[PDB]
Amino acid sequence: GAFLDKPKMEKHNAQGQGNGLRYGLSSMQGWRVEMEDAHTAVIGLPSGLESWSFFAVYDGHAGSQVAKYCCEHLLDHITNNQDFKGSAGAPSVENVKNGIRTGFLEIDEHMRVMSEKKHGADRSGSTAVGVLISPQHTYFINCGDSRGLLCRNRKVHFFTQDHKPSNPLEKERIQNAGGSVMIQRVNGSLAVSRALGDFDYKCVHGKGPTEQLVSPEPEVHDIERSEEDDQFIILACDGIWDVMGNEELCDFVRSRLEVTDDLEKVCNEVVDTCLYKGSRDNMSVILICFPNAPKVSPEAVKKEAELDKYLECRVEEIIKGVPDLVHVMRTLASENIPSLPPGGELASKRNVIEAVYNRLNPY
Ligand SMILES: [Mn+2]
Ligand SMILES: [Mn+2]
């Protein structure tokens, strides 16, 4: 358990386009000593799933080994089993849902034998959250306390339910496998009830793979796609959700998209806003936009430039000792400034305020 002295605020990004989609992503180490988040983003899938896409965020714990194996290999474990393939034609919803379950259980066991065989020292685990997108369905996948959501028609249409040890059915499984839930933790240690890896928590005799202290079983939800109404999907680790809620972030992302179509930038902005809202964890966001995502608006761009200029003049005037940035931020908050981004608040404007502060007080 250690934090860095100062956060590693450096961004790792990707982006792409195809199958009517556009995506951006951003990942940042932040205040933590290691980076244990991993991701997947592929448009167009092997073996005849050209018109399919896959996006996933993995939040690694006690190492990045499991998360990194998952990020390169969960997809083929899901599509390359007989449950997914199943029926001779195009996979049915059940084939897809079963294929994913099997993919999760098989990669877990696969990693377990690799660890046993090679005498592996790490005792890592990882959450997974993602979407498999077909031409007519969005299949949400969740295992752990990473979270995904769908914005349809300017609202949160669906979000994944985090697997927390104290959730009634999780708690039950844990207690049946000989453990307990202490406050929010499996036996007072583990803050998640579902994950890949964590093999010390999967050693209960007389219980199946999905009946252990920690379960690798995913939750899958089929959502019929809507060309008219579907706007965007957000996937992120708990380093994001710990400080922003579903409605807030969805409102925030909308506001950003009305100013840029640069999706990596929107994602940088989310991650930075979350660092400034007090998040001290690793942060990873993926943003998948559909054709009817919010568009850039001439007024929105202007309003934002007006706000930027306004905050610059406020910083200049506040500086007139010389107040430090913490004190400038404090003064600005107490002003109750109108028209700040929804959900992002003053935190979402810190880079603009600090750039100004740095121009006036560079030493
Ligand atoms: Mn982690
Ligand atoms: Mn985390």
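Chain A residue numbers are taken from Swiss-Prot; in order, the displayed residues are 2-321, 326-368.
Here the Cβ of each residue, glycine as well, is placed from N, Cα and C on the backbone.
Per Swiss-Prot, these features apply:
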BINDING   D60, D239, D282  Mn(2+) 2 binding site
BINDING   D60, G61  Mn(2+) 1 binding site
DOMAIN    23-291  domain 'PPM-type phosphatase'
MUTAGEN   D239 to N  No effect on binding SMAD2
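The two recorded residues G61 (Mn(2+) 1 binding site) and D239 (mutagenesis position) have their Cα atoms spaced 11 Å from each other. Note: the Cα of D239 (mutagenesis position) and the Cα of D60 (Mn(2+) 2 binding site) are spaced 8 Å from each other.
One thing to note is that 4 residues go unmodelled from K321 to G326, and the Cα atoms at each side are 10 Å apart. With a cut-off of 6 Å between Cβ and the nearest atom of ligand 1, the recorded positions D60, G61, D239, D282 reduce to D60, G61. Secondary structure at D60 (Mn(2+) 2 binding site), taken from DSSP and collapsed to helix, strand or coil, is strand. Report note: the Mn(2+) 2 site is defined by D60, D239, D282, and the residues of the same chain whose CB lies within 8 Å of the CB centroid of those residues, excluding them, are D38, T128, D146, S147, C238, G240, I241, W242, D243, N283, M284.
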